[PDB]
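Following: one structure in structure tokens, then a few remarks.
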Amino acid sequence: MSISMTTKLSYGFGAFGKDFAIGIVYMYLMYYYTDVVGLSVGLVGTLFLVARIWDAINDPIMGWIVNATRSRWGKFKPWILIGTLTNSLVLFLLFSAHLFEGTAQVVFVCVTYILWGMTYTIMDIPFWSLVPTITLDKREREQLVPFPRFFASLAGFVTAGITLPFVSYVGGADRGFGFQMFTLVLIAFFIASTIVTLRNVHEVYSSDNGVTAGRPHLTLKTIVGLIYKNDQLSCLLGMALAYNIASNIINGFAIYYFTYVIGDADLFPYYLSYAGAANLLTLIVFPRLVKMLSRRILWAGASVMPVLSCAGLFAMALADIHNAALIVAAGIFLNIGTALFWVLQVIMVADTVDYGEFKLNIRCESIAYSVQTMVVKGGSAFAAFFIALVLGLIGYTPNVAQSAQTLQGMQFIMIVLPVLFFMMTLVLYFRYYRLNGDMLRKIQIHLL
């Protein structure tokens, strides 16, 4: 059947565009880090409160959407359609009108702001949920589904580095109106995610309608009913929250360590620009690595792998070589190898129902796939209490120690935070006595 695969080759256009698109705005934001003032409305705390409603209610309900109760047709394409266009509406708004910056926040700023928000979430759940669905062939699912990154691979490798010198010529103190121009750049290729997908992707639902109107639609609420999960989601969420913590302290604090190291450097040279172009190189090795055996073990190591550098850092404190130009460069080089940790993670939530659906045997789609990828992110908002624990008592031992070292000290705590949460990740996903043959062991079972 070409019908389901056309959902993904065009969806590959999604992947090369959507990621190319988040590549740009996000990267662009960085000189707006240079640009941030927002005289009347724009405090950090206030924007945060908008972020409060930004994520949470969006993805439970996103999943909750997809089958039309009163209309007899239901599929992802309009879901993902509701995303290609929900974002682009915004960015086109960012492009068009001339003296809108003069007006206060009350008015249009609201209207736009909603729409970009939605996309943030109506692209997380459509995309890495609609790729695994493609041609039915059982075991090779997991081996063909994180591969595609190959062309997405180029985009991030690139936004941070070479657009920047060319972007830094046109206009000064106009960044608001500046990306106004460059929007066309991004839109053209990403509008190219909305074109191809438009006349193409809506298919397997066509199939189903033709086929009896399908009580299968209700099946999607039965496989929430009969099993919300066999036991799949609730243990798997916990560890994921711990996952994202490391991303948000890498990406979030990535900028800031470059902003904030011991000494002065007029250069501002090799690191994080190269660290981006170093991180994703490991996407060629590890996604294709374990030639007979399972991605899982790859993964278990990998859950260690972002953990690991702290473990390395923790051990190398015992070494104590410089404590000055050492800490400026303290094992981020590991950063060459992180890459494909989220996708197998996002797969992990709806998989027992994924192969459980396989037992149902008829169709392909998902529910819980959203609830980890959205609760994951929030759970660092509990982390403000957690920081009182991180300093609190765990490390902390009878008072005296305060003077020796503070830069190696605060960095290690910043770096312990994901790690101390990370005890849900490996413990809960390794210790023997786990199960009989499971979605993981299906490909590993093919061995013997």
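Count begins at 1; order follows the chain as displayed.
The header says X-ray crystallography, 3.3 Å.
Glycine is treated like the rest: Cβ placed from N, Cα and C.
Summarising the annotation, Swiss-Prot assigns alpha-D-galactoside binding site to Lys18, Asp19, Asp124, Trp128, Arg149. A 10 Å cutoff on Cβ-Cβ distances gives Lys18 (mutagenesis position) a total of 23 other Cβ atoms nearby, all chains included. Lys18 (mutagenesis position) carries a helical DSSP state (H, G or I).
According to Swiss-Prot, the mutagenesis experiment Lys18 to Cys carries this note: Loss of transporter activity.
Applying an 8 A CB threshold to same-chain residues 6+ apart, the list for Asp19 (mutagenesis position) reads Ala152, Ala155, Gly156. Quoted from Swiss-Prot, the note on the mutagenesis of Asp19 to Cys is: Loss of transporter activity.
Around the Cβ of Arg52 (mutagenesis position), 11 further Cβ atoms fall within 10 Å across all displayed protein chains. For the mutagenesis result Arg52 to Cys, the note given in Swiss-Prot is Retains weak activity with Na(+), Li(+) or H(+).
Listed in Swiss-Prot is the mutagenesis experiment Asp55 to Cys, annotated as follows: Alters cation selectivity. Retains a low level of H(+)-coupled melibiose transport, but retains only a weak activity with Na(+) or Li(+). In sequence order, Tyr120, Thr121, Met374, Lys377, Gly378 constitute the residues six or more apart from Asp55 (mutagenesis position) in its chain with CB-CB distances below 8 Å. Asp55 (mutagenesis position) falls within a helical segment according to DSSP.
What Swiss-Prot notes for the published mutagenesis of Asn58 to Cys is this: Alters cation selectivity. Decreases H(+)- and Na(+)-coupled activity, with little effect on Li(+)-coupled melibiose transport.
In the structure as shown, the Cβ atom of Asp59 (mutagenesis position) sits within 10 Å of 22 other Cβ atoms. Swiss-Prot gives this note for the published mutagenesis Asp59 to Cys: Alters cation selectivity. Retains only a low level of H(+)-coupled melibiose binding and active transport, but Na(+) or Li(+) does not stimulate either binding or transport.
For the recorded site, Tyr120 (mutagenesis position), the DSSP three-state label reads helix. Swiss-Prot gives this note for the published mutagenesis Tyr120 to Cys: Loss of transporter activity.
Listed in Swiss-Prot is the mutagenesis experiment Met123 to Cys, annotated as follows: Does not affect transporter activity.
Looking at Swiss-Prot, you'll find the mutagenesis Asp124 to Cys noted as follows: Alters cation selectivity. Loss of transporter activity. Sequence-distant neighbours of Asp124 (mutagenesis position) (same chain, 6+ residues apart, CB-CB distance under 8 A): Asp59, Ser370, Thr373, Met374.
Under mutagenesis, Swiss-Prot gives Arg149 to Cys with this note: Retains weak activity with Na(+), Li(+) or H(+). Proximity of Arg149 (mutagenesis position) to non-local residues of its own chain (separation of 6 or more, Cβ distance below 8 Å) is seen for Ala15, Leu283, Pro287, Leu340, given in sequence order.
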Where the record says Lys18, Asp19, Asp124, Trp128, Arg149 bind alpha-D-galactoside, what is the longest distance in Å from one Cα to another among those residues? 15
For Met123 (mutagenesis position) and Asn58 (mutagenesis position), the CA-to-CA distance in whole Å is 11
What residues, ordered by sequence, lie under 8 A Cβ-to-Cβ from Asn58 (mutagenesis position) and sit at least six positions away in the same chain? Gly117, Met118, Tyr120, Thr121, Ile122, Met374
Within 10 Å of its Cβ, which one of these recorded positions (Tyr120, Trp128) has the largest number of other Cβ atoms? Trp128
